[PDB]
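Below is one structure, written out as structure tokens; comments come after it.
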Amino acid sequence: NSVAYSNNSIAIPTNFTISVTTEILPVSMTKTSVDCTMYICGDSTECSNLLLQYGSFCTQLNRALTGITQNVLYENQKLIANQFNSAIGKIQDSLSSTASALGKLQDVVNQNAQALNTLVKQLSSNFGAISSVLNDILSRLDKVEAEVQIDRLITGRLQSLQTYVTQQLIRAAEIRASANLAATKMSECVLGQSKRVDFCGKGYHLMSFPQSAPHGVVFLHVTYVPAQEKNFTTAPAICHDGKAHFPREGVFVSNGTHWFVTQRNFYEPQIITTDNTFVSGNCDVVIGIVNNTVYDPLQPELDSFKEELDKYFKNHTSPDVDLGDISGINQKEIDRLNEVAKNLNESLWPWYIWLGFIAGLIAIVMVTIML
Amino acid sequence: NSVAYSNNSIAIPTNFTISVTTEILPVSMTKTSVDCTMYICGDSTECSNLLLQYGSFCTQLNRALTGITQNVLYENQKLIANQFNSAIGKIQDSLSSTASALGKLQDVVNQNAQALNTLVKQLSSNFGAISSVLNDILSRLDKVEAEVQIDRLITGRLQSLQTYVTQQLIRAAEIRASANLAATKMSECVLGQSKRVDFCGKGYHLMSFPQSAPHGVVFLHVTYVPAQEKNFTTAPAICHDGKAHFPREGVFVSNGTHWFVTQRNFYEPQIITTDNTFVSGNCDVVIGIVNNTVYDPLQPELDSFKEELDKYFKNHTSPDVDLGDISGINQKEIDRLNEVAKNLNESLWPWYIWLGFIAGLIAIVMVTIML
Amino acid sequence: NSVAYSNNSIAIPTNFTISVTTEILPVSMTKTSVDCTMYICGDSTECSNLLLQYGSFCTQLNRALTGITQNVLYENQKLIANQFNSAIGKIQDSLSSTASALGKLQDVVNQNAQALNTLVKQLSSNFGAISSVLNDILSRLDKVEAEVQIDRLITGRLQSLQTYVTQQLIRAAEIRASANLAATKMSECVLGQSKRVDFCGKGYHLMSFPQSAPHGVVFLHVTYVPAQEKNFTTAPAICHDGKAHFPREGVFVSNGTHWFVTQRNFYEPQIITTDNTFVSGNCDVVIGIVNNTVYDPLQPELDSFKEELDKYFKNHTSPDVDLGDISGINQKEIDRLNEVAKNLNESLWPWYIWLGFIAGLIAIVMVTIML
Ligand SMILES: *[C@@H]1O[C@H](CO)[C@@H](O[C@@H]2O[C@H](CO)[C@@H](O[C@H]3O[C@H](CO)[C@@H](O)[C@H](O)[C@@H]3O)[C@H](O)[C@H]2NC(C)=O)[C@H](O)[C@H]1NC(C)=O
Ligand SMILES: *[C@@H]1O[C@H](CO)[C@@H](O[C@@H]2O[C@H](CO)[C@@H](O[C@H]3O[C@H](CO)[C@@H](O)[C@H](O)[C@@H]3O)[C@H](O)[C@H]2NC(C)=O)[C@H](O)[C@H]1NC(C)=O
Ligand SMILES: *[C@@H]1O[C@H](CO)[C@@H](O[C@@H]2O[C@H](CO)[C@@H](O[C@H]3O[C@H](CO)[C@@H](O)[C@H](O)[C@@H]3O)[C@H](O)[C@H]2NC(C)=O)[C@H](O)[C@H]1NC(C)=O
Ligand SMILES: *[C@@H]1O[C@H](CO)[C@@H](O[C@@H]2O[C@H](CO)[C@@H](O[C@H]3O[C@H](CO)[C@@H](O)[C@H](O)[C@@H]3O)[C@H](O)[C@H]2NC(C)=O)[C@H](O)[C@H]1NC(C)=O
Ligand SMILES: *[C@@H]1O[C@H](CO)[C@@H](O[C@@H]2O[C@H](CO)[C@@H](O[C@H]3O[C@H](CO)[C@@H](O)[C@H](O)[C@@H]3O)[C@H](O)[C@H]2NC(C)=O)[C@H](O)[C@H]1NC(C)=O
Ligand SMILES: *[C@@H]1O[C@H](CO)[C@@H](O[C@@H]2O[C@H](CO)[C@@H](O[C@H]3O[C@H](CO)[C@@H](O)[C@H](O)[C@@H]3O)[C@H](O)[C@H]2NC(C)=O)[C@H](O)[C@H]1NC(C)=O
Ligand SMILES: *[C@@H]1O[C@H](CO)[C@@H](O[C@@H]2O[C@H](CO)[C@@H](O[C@H]3O[C@H](CO)[C@@H](O)[C@H](O)[C@@H]3O)[C@H](O)[C@H]2NC(C)=O)[C@H](O)[C@H]1NC(C)=O
Ligand SMILES: *[C@@H]1O[C@H](CO)[C@@H](O[C@@H]2O[C@H](CO)[C@@H](O[C@H]3O[C@H](CO)[C@@H](O)[C@H](O)[C@@H]3O)[C@H](O)[C@H]2NC(C)=O)[C@H](O)[C@H]1NC(C)=O
Ligand SMILES: *[C@@H]1O[C@H](CO)[C@@H](O[C@@H]2O[C@H](CO)[C@@H](O)[C@H](O)[C@H]2NC(C)=O)[C@H](O)[C@H]1NC(C)=O
Ligand SMILES: *[C@@H]1O[C@H](CO)[C@@H](O[C@@H]2O[C@H](CO)[C@@H](O)[C@H](O)[C@H]2NC(C)=O)[C@H](O)[C@H]1NC(C)=O
Ligand SMILES: *[C@@H]1O[C@H](CO)[C@@H](O[C@@H]2O[C@H](CO)[C@@H](O)[C@H](O)[C@H]2NC(C)=O)[C@H](O)[C@H]1NC(C)=O
Ligand SMILES: *[C@@H]1O[C@H](CO)[C@@H](O)[C@H](O)[C@H]1NC(C)=O
Ligand SMILES: *[C@@H]1O[C@H](CO)[C@@H](O)[C@H](O)[C@H]1NC(C)=O
Ligand SMILES: *[C@@H]1O[C@H](CO)[C@@H](O)[C@H](O)[C@H]1NC(C)=O
Ligand SMILES: *[C@@H]1O[C@H](CO)[C@@H](O)[C@H](O)[C@H]1NC(C)=O
Ligand SMILES: *[C@@H]1O[C@H](CO)[C@@H](O)[C@H](O)[C@H]1NC(C)=O
Ligand SMILES: *[C@@H]1O[C@H](CO)[C@@H](O)[C@H](O)[C@H]1NC(C)=O
Ligand SMILES: *[C@@H]1O[C@H](CO)[C@@H](O)[C@H](O)[C@H]1NC(C)=O
Ligand SMILES: *[C@@H]1O[C@H](CO)[C@@H](O)[C@H](O)[C@H]1NC(C)=O
Ligand SMILES: *[C@@H]1O[C@H](CO)[C@@H](O)[C@H](O)[C@H]1NC(C)=O
């Protein structure tokens, strides 16, 4: 089911008013080349310095936009003397042995102290080197942790700049088409006279006059709009006994009883003629179908982030450091000596009788002589 | 060499069938604004959190799409006594000296032990701090190593999202042009009648009827297609004696002997007239050349990656740590003493004869008295 | 103020020359699919390996482009013996005590040496682990510091590749429109004859002949250009007593005294008639204004980098490491002993007279006997 022979009330102009139309068309586009430094980063120093590492894409993007008883006592004397002498010998040996052992102890202790001092020096050097290296690590750590975010924001603003570039290229591709439309509107209407409805001025084109504009052209079309029009029932064809008679460069204005081939753009009824109407056969209407399907582009569909990530993403986690736990590396006699020191500090007739006998003997001799 | 005066067999319609054409044109486009979170990252948490750092480009991209024998013994006694006394003095001095030296050794050893304990404590604090700091370093190391890859995939999907945006802007720029074509097809054919071939319905336009569609317009053009046509040899001009006579709004259908100015769209031969043909001079054909060169944009050519990289890329490599190598910091007498200890443990008449003589003397005196 | 009734000198053709126009139109575009590996990174290995982490955007971008005196002496003997004995006892006790204390010192010193060796071993293990871990840290540090710059350049070249993609989609969207123009130029001019000025060949179209081209179509339009034309003063309408008479499919060539409705495309003056001119009322000119405003897209304006940065940017700075400063962990008697050692090395009649008396007594007895 379609609509061919049906006569409906369509307006046919009974009259016109002269008219003019001022039609503006942009024909050129300013080359809006873009500074990406100010656009993406602008005044912030770190992102500006990072943009330098983003290459010359900037000019590249501008590339798009710039175009487009005497004996025993003597024996005891010898005894005490020899005991004392042997004692002296063992004291001297005790002394020598104790001195040697004490010196070896004083040696090993001082060697332990020397090892302590050398270990202290070596460990101090170790700790200085470690502090320096780990400080360098943490400092460059913080710098990288900042710069990765600054670059992430730069990358996210790159998408905005590229959307800007894309929309600008779109606009310039529309500009060149509007310039071609300007060219043909100049051709068909300033050099000539357009026969098409509303083309080159509202109504029907009589004349055109071109004028320039900073990026466009304006046409003053003197035309005529229909001052008055009347709705006549009209059939683009009428089928008489199986033969389709359809007007020749006109329309079947249906009069009260007759069909006239009137002018489409003016009420001027003119009777059906085979010179006013072409004739067909079989009363058959060819049905056409047209769909101007504008191109639908192949949009870039992606996987979900997890699949495209774990495809290459390695989830490497470095281990907790564990290092060696050095925490697991664990007078009475002097009194006796001093006591024995202080303790060692602590334990540090015949002639007369015989003479009397001799005197008595002499006395007796004297008495005997006296008698 | 071109083709002007040559008459070739071109079809001229002997007849027509009435016809209708249903012509669909999309006039509007849905604003397919895009969520970038679901598009790029979707459900994965880490990339979603990272997208927050990518700025509001999302809305920005939507911005595009929402628009668009007694004396000697006494002397020896004195000797042993004085020897013993002097020995005692040297024993006491040996004792005092050994005690002082032994106490100094016991002091320095305990000082070495104290230094050991203090060094152990200081080193334990050192190792705890180092473990904590390097664990922090390695942990944030792993996190950054993951996030840089997650952001790399985000950045690579940003290109897909921007290609989507670009293709959508392309499609909308085609949509607005199809809407303008819809406007002119309404104008020249519903308000009027198109004179152009196949424009507004297959064949030749008789009438049009517009109807809307969710994003388009459909025109029912009642037209006429040529039911029958015959191939007549035709010359767009014929040059009689150096003067080019070319039909006036018609074509030179070459009859068996004559040229007729027939209607282009219908076989209706009509004899050459100067009202049927314009006349030229010199038989000269102007040759025109036209190339509608669609704009070829300035594509953003780049250097190779090495030149744009080493331009700013610094290949800094931190050195291998080297730190101090602390690995390079390297009884007989007691027996004699004990032996001498245990060794030191080990070496810890006249009256009668004279009385007999006196008795003999008294005996003699008695005998003498008896005589 | 506009321009309707004013008659200006416009050229009307007095004559024509036959002509031909060779019109080339590109109708198809080669699918310039792009390898992103060679484009962005090319031959450099590290950026190539990094591109693998950028996902399959490559094909996605191709998705766009592929489409689109005896007793005292004895007492002194006992004295020296007991003094010596007690001295021996205190020497033995001094010996035992000194030996025990010296052995305890030799024990504690060797324990200090053992603790030194164990601490050395534990610290060597600690230093080896620390060196390994911090070397790993610094090495992956340098690698990440290089890769972030390589990826930054990749991301900056992604913008160039996307600008290329956008411009290519622009070009293909122009290609399909040029193909539609080719379609209509074939329709209205090879199947028919164009009535529009310069459309399908310079001048006025007589015939067209289509021919293919690797991505285009060329039409040979036999047309006629105006050989001669004369500038006649012309008014698209003239207002007689308030009624606008404007020519019917012609122009008012202003003769010396009269207006003729001449053919626009040929000097053929024909007198004003109501069949040559439509008539209006009130002498009123309708003034129309038209501006074909090509779509200006909503460009993605961004904040300054600081606001979009500090929105999520955290300026975390890890502290300077400070670790424990281990630098803060700080014979006369033997002479006396040896002196006393060497010093200790250093201090290691009655019968005859009575017999003579007895002999004198016997001598006296002998003398007495002799008397
Ligand atoms: C039709 O409407 C247009 C708006 O959609 C508008 O075109 C505009 O014309 C002005 C003229 O003042 C332009 O303004 C500019 O002024 C000068 C001259 O071009 C330039 O040097 C400036 O940099 C600035 O761009 C507008 O740019 C222009 N609009 C657009 C979108 O380009 C007019 O009202 C009509 N068109 C014409 C051509 O007049
Ligand atoms: C369409 O039908 C209309 C109605 O028949 C017709 O208009 C009519 O035209 C006739 C002829 O001119 C007139 O007939 C009478 O005209 C005058 C009166 O005006 C008399 O003096 C004559 O003797 C004659 O009887 C009708 O008056 C007139 N009717 C109307 C309503 O205008 C159209 O001419 C027809 N159109 C075509 C193209 O045929
Ligand atoms: C990167 O880091 C996460 C580590 O915290 C990582 O997670 C872990 O993935 C492994 C391997 O898929 C899982 O190991 C076990 O997984 C299932 C769960 O029961 C078992 O059947 C397996 O046999 C295997 O033993 C861990 O369970 C999982 N851990 C967690 C906490 O999820 C993720 O892949 C990454 N994280 C992010 C946010 O991307
Ligand atoms: C010409 O062919 C077109 C296909 O190239 C197709 O246009 C399509 O029309 C349908 C109508 O059902 C649209 O479908 C949609 O349905 C409604 C109404 O628009 C929307 O709300 C939905 O979201 C959905 O988009 C198609 O979208 C549309 N095609 C395109 C590419 O837009 C028709 O067959 C013909 N055109 C018309 C206007 O009918
Ligand atoms: C970043 O890291 C690479 C280091 O492994 C770096 O490479 C090296 O570049 C230097 C600079 O030219 C070369 O140095 C020297 O080249 C020769 C080799 O002996 C000498 O005779 C010269 O006098 C000069 O001193 C190194 O040779 C080169 N490394 C190697 C192993 O050849 C690269 O620039 C970067 N690597 C990547 C993958 O981008
Ligand atoms: C109108 O001017 C065009 C230049 O703007 C140019 O079209 C060009 O035609 C040549 C033909 O040799 C193409 O060259 C190519 O050659 C073959 C055939 O297409 C291809 O396989 C090659 O890969 C190569 O592309 C040009 O590509 C083409 N120009 C463009 C921009 O596509 C002609 O001078 C005129 N047009 C025609 C259709 O002839
Ligand atoms: C526009 O005005 C022109 C000037 O009046 C007019 O041309 C004139 O046409 C008349 C009639 O053909 C000529 O009148 C004379 O013609 C010949 C001489 O050539 C005499 O034999 C006749 O008796 C008559 O007197 C004029 O000579 C001629 N003038 C010129 C300069 O050509 C145009 O015809 C007018 N155009 C229209 C459409 O009316
Ligand atoms: C990231 O690193 C910079 C650190 O070097 C950081 O800068 C510092 O920002 C703080 C926060 O405002 C400022 O702090 C104090 O500033 C004045 C100084 O006394 C006080 O009166 C305020 O109350 C506030 O407490 C620091 O002064 C500022 N650093 C310096 C040297 O001025 C920046 O935000 C970041 N740097 C870059 C390049 O982005
Ligand atoms: C060992 O014996 C001596 C002698 O009895 C004592 O020593 C005297 O020590 C006091 C200590 O103040 C001095 O004031 C005296 O001058 C010392 N005596 C002499 C003679 O000088 C004491 O019992 C022991 N000596 C010590 C412990 O040094
Ligand atoms: C020093 O000499 C004494 C006395 O001869 C000895 O000591 C005795 O040691 C034994 C060891 O078991 C004890 O059972 C005895 O009781 C000790 N004697 C007395 C009287 O009690 C030994 O040769 C030396 N003393 C030592 C080595 O302590
Ligand atoms: C203790 O006294 C002895 C005996 O007077 C001295 O020793 C002698 O030491 C010298 C050292 O060269 C030897 O050559 C002699 O052979 C030793 N004497 C004997 C008998 O062998 C010395 O004054 C002291 N002994 C020491 C210091 O060992
Ligand atoms: C055409 O109009 C006439 C009167 O104006 C009417 O009688 C006739 O039925 C109409 N044709 C159709 C097909 O409706
Ligand atoms: C229409 O035009 C005719 C003839 O030109 C005239 O008689 C009639 O009055 C006009 N009507 C209007 C409304 O202009
Ligand atoms: C090491 O020190 C601990 C402290 O708790 C103490 O018991 C002892 O002196 C050492 N440990 C051992 C097990 O010897
Ligand atoms: C035109 O056709 C006629 C017959 O149809 C023929 O005689 C003549 O040679 C043709 N013209 C040319 C230039 O071939
Ligand atoms: C063509 O039209 C003519 C006149 O209208 C007619 O005589 C002839 O039969 C028609 N031929 C065909 C094939 O329709
Ligand atoms: C340190 O230890 C080594 C172990 O090989 C051993 O020879 C000695 O006791 C020390 N080294 C030196 C050179 O004194
Ligand atoms: C039109 O031209 C004629 C002579 O060619 C002149 O007399 C008249 O003034 C012109 N009309 C206008 C409005 O200038
Ligand atoms: C213009 O055409 C006419 C008639 O065709 C002729 O008389 C006149 O000489 C031609 N003039 C030129 C310059 O061709
Ligand atoms: C530790 O060494 C310093 C070296 O300057 C020295 O004065 C002393 O032996 C120790 N320091 C103290 C305060 O005891």
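Chain C is numbered as in Swiss-Prot, which gives 703-770, 912-1173, 1180-1197, 1212-1234 for the residues shown.
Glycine too: its Cβ is placed from the backbone N, Cα and C atoms.
Other Cβ atoms within 10 Å of the Cβ of C:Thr716 (variant position), summed over all protein chains shown, number 14. Quoted from Swiss-Prot, the note attached to the natural variant C:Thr716 to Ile states: In strain: Alpha/B.1.1.7.
Listed in sequence order, C:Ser735, C:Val736 are the same-chain residues at least 6 apart in sequence whose CB falls under 8 Å from the CB of C:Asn764 (variant position). Among the natural variants in Swiss-Prot, C:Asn764 to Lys has the note: In strain: Omicron/BA.1, Omicron/BA.2, Omicron/BA.2.12.1, Omicron/BA.2.75, Omicron/BA.4, Omicron/BA.5, Omicron/BQ.1.1, Omicron/XBB.1.5, Omicron/EG.5.1. The residue drawn here is the original one.
One natural variant named in Swiss-Prot is C:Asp950 to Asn, and its note says In strain: Delta/B.1.617.2, Mu/B.1.621. Proximity of C:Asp950 (variant position) to non-local residues of its own chain (separation of 6 or more, Cβ distance below 8 Å) is seen for none.
Under the three-state DSSP scheme, C:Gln954 (variant position) falls in the helix class. Within the same chain, no residue at least 6 positions away in sequence has its Cβ under 8 Å from that of C:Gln954 (variant position). For the natural variant C:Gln954 to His, the note given by Swiss-Prot reads: In strain: Omicron/BA.1, Omicron/BA.2, Omicron/BA.2.12.1, Omicron/BA.2.75, Omicron/BA.4, Omicron/BA.5, Omicron/BQ.1.1, Omicron/XBB.1.5, Omicron/EG.5.1.
Listed in Swiss-Prot as a natural variant, C:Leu981 to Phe is described as follows: In strain: Omicron/BA.1. Residue density at C:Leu981 (variant position): 20 other Cβ atoms are found within 10 A of its Cβ, drawing on all protein chains shown.
Listed in Swiss-Prot as a natural variant, C:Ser982 to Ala is described as follows: In strain: Alpha/B.1.1.7. On its own chain, C:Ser982 (variant position) has no residue at least 6 apart in sequence with a Cβ closer than 8 Å to its own Cβ.
Quoted from Swiss-Prot, the note attached to the natural variant C:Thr1027 to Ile states: In strain: Gamma/P.1. Sequence-distant contacts of C:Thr1027 (variant position), defined by Cβ-Cβ distance under 8 angstroms and a gap of at least six in the same chain, do not exist.
Sequence-distant neighbours of C:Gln1071 (variant position) (same chain, 6+ residues apart, CB-CB distance under 8 A): C:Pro715, C:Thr716, C:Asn717. In this structure, C:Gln1071 (variant position) belongs to neither helix nor strand by DSSP; it is coil. Swiss-Prot lists C:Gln1071 to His among its natural variants, and the accompanying note reads: In strain: Kappa/B.1.617.1.
In the three-state DSSP scheme, C:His1101 (variant position) is classed as coil. Within the same chain, residues at least 6 positions away in sequence whose Cβ sits under 8 Å from that of C:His1101 (variant position) are C:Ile1114, C:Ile1115. Record note (Swiss-Prot), natural variant C:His1101 to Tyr: In strain: Theta/P.3. The unchanged residue is displayed.
Around C:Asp1118 (variant position), a 10 Å sphere centred on its CB holds 10 further CB atoms from the protein chains shown. Variant annotation in Swiss-Prot: C:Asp1118 to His, described as In strain: Alpha/B.1.1.7; the structure shown retains the original residue.
C:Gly1219 (variant position) carries a helical DSSP state (H, G or I). Residue environment of C:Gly1219 (variant position) contains 10 other Cβ atoms, counted within 10 Å of its Cβ in all protein chains. According to Swiss-Prot, the natural variant C:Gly1219 to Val carries this note: In strain: 19B/501Y.
Gap in the deposited chain: 6 residues are missing between C:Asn1173 and C:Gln1180, whose Cα atoms are separated by 23 Å.
Under the three-state DSSP scheme, C:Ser982 (variant position) falls in the helix class. Listed variant positions (C:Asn764, C:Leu981, C:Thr1027, C:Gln1071, C:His1101, C:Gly1219) with a CB under 8 Å from any chain B CB: C:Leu981, C:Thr1027. Measuring straight across the break, from C:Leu1197 to C:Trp1212 at the CA atoms, gives 33 Å, with 14 residues left unbuilt in between. 141 residues are missing from the deposited coordinates between C:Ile770 and C:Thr912, whose CA atoms sit 149 angstrom from each other. Contacting chain A by the Cβ rule (under 8 Å between Cβ atoms), the variant positions C:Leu981, C:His1101, C:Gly1219 reduce to C:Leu981. If you measure from the Cα atom of C:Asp1118 (variant position) to that of C:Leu981 (variant position), you get 97 Å.
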